[PDB]
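Everything below concerns the one structure shown next.
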Amino acid sequence: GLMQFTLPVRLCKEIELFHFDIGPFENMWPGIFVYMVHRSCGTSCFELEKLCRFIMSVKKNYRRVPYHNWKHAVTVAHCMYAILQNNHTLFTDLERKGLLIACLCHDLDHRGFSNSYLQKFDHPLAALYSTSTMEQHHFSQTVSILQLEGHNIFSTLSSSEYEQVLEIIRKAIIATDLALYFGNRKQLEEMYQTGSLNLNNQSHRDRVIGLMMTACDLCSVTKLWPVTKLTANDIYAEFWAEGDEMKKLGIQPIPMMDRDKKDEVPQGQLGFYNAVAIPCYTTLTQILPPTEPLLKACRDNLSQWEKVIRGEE
Ligand SMILES: CC(=O)Nc1nc2cc(NC(=O)c3c(C(=O)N4CCC4)cnn3C)ccc2s1
Ligand SMILES: [Mg+2]
Ligand SMILES: [Zn+2]
């Protein structure tokens, strides 16, 4: 009832900014998340005891991989918190509840390998889920944890509201499959430029939440340069391990995944900013103008990768 989470002053101010970094203190991350839920959603949204038990079971089901870990989950949830806080009136009660949970859960039980690697390995999950393999797995783990004893944070919702929130979470988690992003963003780009984008149209809201999910998921490219650059090392630590596992299956990995091609990382980042990141934050900014700081920070980081190529660092 009367129990608020409060943070130290620097975190209390910086957490509202898009480029906030959650810090190296793992034990403070549950508190930062509950803080965000309380301000994004209400202190009434969830029973504290149930939400705490849920967060700790979610944490326990993230693995100790270099990038797709608990720290990525909380980071992606913080970006969603900053989008929601800058767009107060655009989103429903169920959406505010569902989307922070979706973000915390979106990579549950990730092993550090792409959908492609599971399909080439012939992983059991690639028979159970023929597309968006890992994302259907993450949603499955989310429903699992929701059904543990004392972990139902949506218990106060009706049957039909519960079903709507699990459908928000399902679509939001599926949308983090970057293979689906290209087409989603093209459709949003055409819809916004013919002026047919309508936020009372459920299929349209769905697409706009999908693009938010991509934006939050990629938000390492919207941080201050030293955070962006050190995160990129964790991302490539995973990619290069996948490359090694590809070579164990007798397959030349794509260069993105080949550690022998470490030299090509700056040019690889240019391709990624130009083909994915910049277009993502561009279309997001057209639909939700107060998200422009993510586009600005992404452009600042592309310019830093351009300097790495020109040997100015
Ligand atoms: C020599 C050469 O081609 N290097 C290349 N590097 C890349 C890097 C990316 N992608 C990324 O760098 C990335 C992702 C990303 O794709 N994710 C999938 C799971 C997180 C999320 N954030 N960031 C920065 C894509 C294509 C290429 S080709
Ligand atoms: Mg993922
Ligand atoms: Zn992710």
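The numbers used for chain A are those of Swiss-Prot, and the residues that appear cover 724-1036, in sequence.
Using N, Cα and C of the backbone, Cβ positions are placed for all residues, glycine too.
What Swiss-Prot lists as active site, proton donor is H791, and the listing cites similarity to another entry. Sequence-distant contacts of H791 (active site, proton donor), defined by Cβ-Cβ distance under 8 angstroms and a gap of at least six in the same chain, are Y785, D830, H833, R834, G835, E961.
Using a 10 Å Cβ-Cβ cutoff, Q992 (3',5'-cyclic GMP binding site) registers 24 neighbours. Among the features that Swiss-Prot reports, 3',5'-cyclic GMP binding site is placed at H791, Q992, with the record citing experimental evidence.
What Swiss-Prot lists as divalent metal cation 1 binding site is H795, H829, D830, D940. For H795 (divalent metal cation 1 binding site), the same-chain residues 6+ apart in sequence whose C-beta sits under 8 angstroms from its C-beta are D830.
Look at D830 (mutagenesis position): DSSP puts it in coil. What Swiss-Prot records for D830 is divalent metal cation 2 binding site, and it gives experimental evidence as the kind of evidence.
Quoted from Swiss-Prot for the published mutagenesis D830 to N: Reduces activity 1000-fold.
Note on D830 (mutagenesis position): other Cβ atoms within 10 Å of its Cβ, all shown chains, come to 25. Under mutagenesis, Swiss-Prot gives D830 to A with this note: Loss of activity and of zinc binding.
Between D940 (divalent metal cation 1 binding site) and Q992 (3',5'-cyclic GMP binding site), the C-alpha separation comes to 16 Å. Listed binding-site residues: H829, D940. The one with the lowest count of other Cβ atoms within 10 Å of its Cβ is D940. Same-chain residues with CB within 8 A of the center of the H795, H829, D830, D940 CB atoms, the divalent metal cation 1 site residues themselves not counted, are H791, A796, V799, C826, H833, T899, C939. With respect to ligand 3, the recorded positions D830, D940, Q992 contribute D830, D940 as residues with a C-beta closer than 6 angstroms to one of its atoms, given in sequence order.
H795 (divalent metal cation 1 binding site) carries a helical DSSP state (H, G or I).
Under the DSSP three-state reduction, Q992 (3',5'-cyclic GMP binding site) is assigned to helix.
The CA atom of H829 (divalent metal cation 1 binding site) is located 23 Å away from the CA atom of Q992 (3',5'-cyclic GMP binding site).
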